[PDB]
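Working notes for the structure below.
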Amino acid sequence: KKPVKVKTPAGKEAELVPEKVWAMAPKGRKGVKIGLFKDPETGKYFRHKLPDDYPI
DNA sequence: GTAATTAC
DNA sequence: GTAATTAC
């Protein structure tokens, strides 16, 4: 639910709340966290790395 | 190559 | 079915 600074497919930076988040690694095993985002301007979906202590 | 996830 | 998301 924490907003994140991401670059959109339109090439603008924005502070968005990811629609869905997860860590890319087996459950309990640690890896990079990824968010699914949606661009308010283009409507396009995109993914972006999340900050490491991001609440999953 | 692949981890997890999913829009397309 | 594929590529997008980073990092190993």
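For chain A, we keep the numbers from Swiss-Prot: what you see runs 5-60, in order.
Method reported for this entry: X-ray crystallography, 1.9 Å.
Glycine too: its Cβ is placed from the backbone N, Cα and C atoms.
Features reported for this protein in Swiss-Prot:
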type    : residues       : note
MUTAGEN : A:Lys24 to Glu : Slightly reduces the melting temperature of the protein. Slightly reduces affinity for calf thymus DNA and poly(dA-dT) oligonucleotides. Increases affinity for poly(dG-dC) oligonucleotide. Slightly reduces thermostability of protein-DNA complexes at low salt concentrations
MUTAGEN : A:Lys31 to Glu : Slightly reduces the melting temperature of the protein. Destabilizes complex with DNA. Slightly reduces affinity for calf thymus DNA and poly(dA-dT) oligonucleotides. No significant effect on affinity for poly(dG-dC) oligonucleotide. Reduces thermostability of protein-DNA complexes at low salt concentrations
MUTAGEN : A:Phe41 to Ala : Results in a significant protein misfolding, reduced thermostability, reduced ability to mediate DNA compaction and bridging. No effect on DNA binding and constraining DNA into negative supercoils
MUTAGEN : A:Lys42 to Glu : Slightly reduces the melting temperature of the protein. Slightly reduces affinity for calf thymus DNA and poly(dA-dT) oligonucleotides. No significant effect on affinity for poly(dG-dC) oligonucleotide. Reduces thermostability of protein-DNA complexes at low salt concentrations
MUTAGEN : A:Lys48 to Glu : Slightly reduces the melting temperature of the protein. Slightly reduces affinity for calf thymus DNA and poly(dA-dT) oligonucleotides. No significant effect on affinity for poly(dG-dC) oligonucleotide. Reduces thermostability of protein-DNA complexes at low salt concentrations
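Swiss-Prot feature annotations superimposed on the structure.
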{"residue": "A:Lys24", "record": "mutagenesis position", "Cβ within 10 Å": "10"}
{"residue": "A:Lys31", "record": "mutagenesis position", "Cβ within 10 Å": "6"}
{"residue": "A:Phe41", "record": "mutagenesis position", "Cβ within 10 Å": "24"}
{"residue": "A:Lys42", "record": "mutagenesis position", "Cβ within 10 Å": "14"}
{"residue": "A:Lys48", "record": "mutagenesis position", "Cβ within 10 Å": "12"}
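Here the candidates are the mutagenesis positions A:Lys24, A:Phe41, A:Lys42, A:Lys48, and by Cα distance the one nearest A:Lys31 (mutagenesis position) turns out to be A:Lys24.
Note: the CA-CA distance between A:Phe41 (mutagenesis position) and A:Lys24 (mutagenesis position) rounds to 7 Å.
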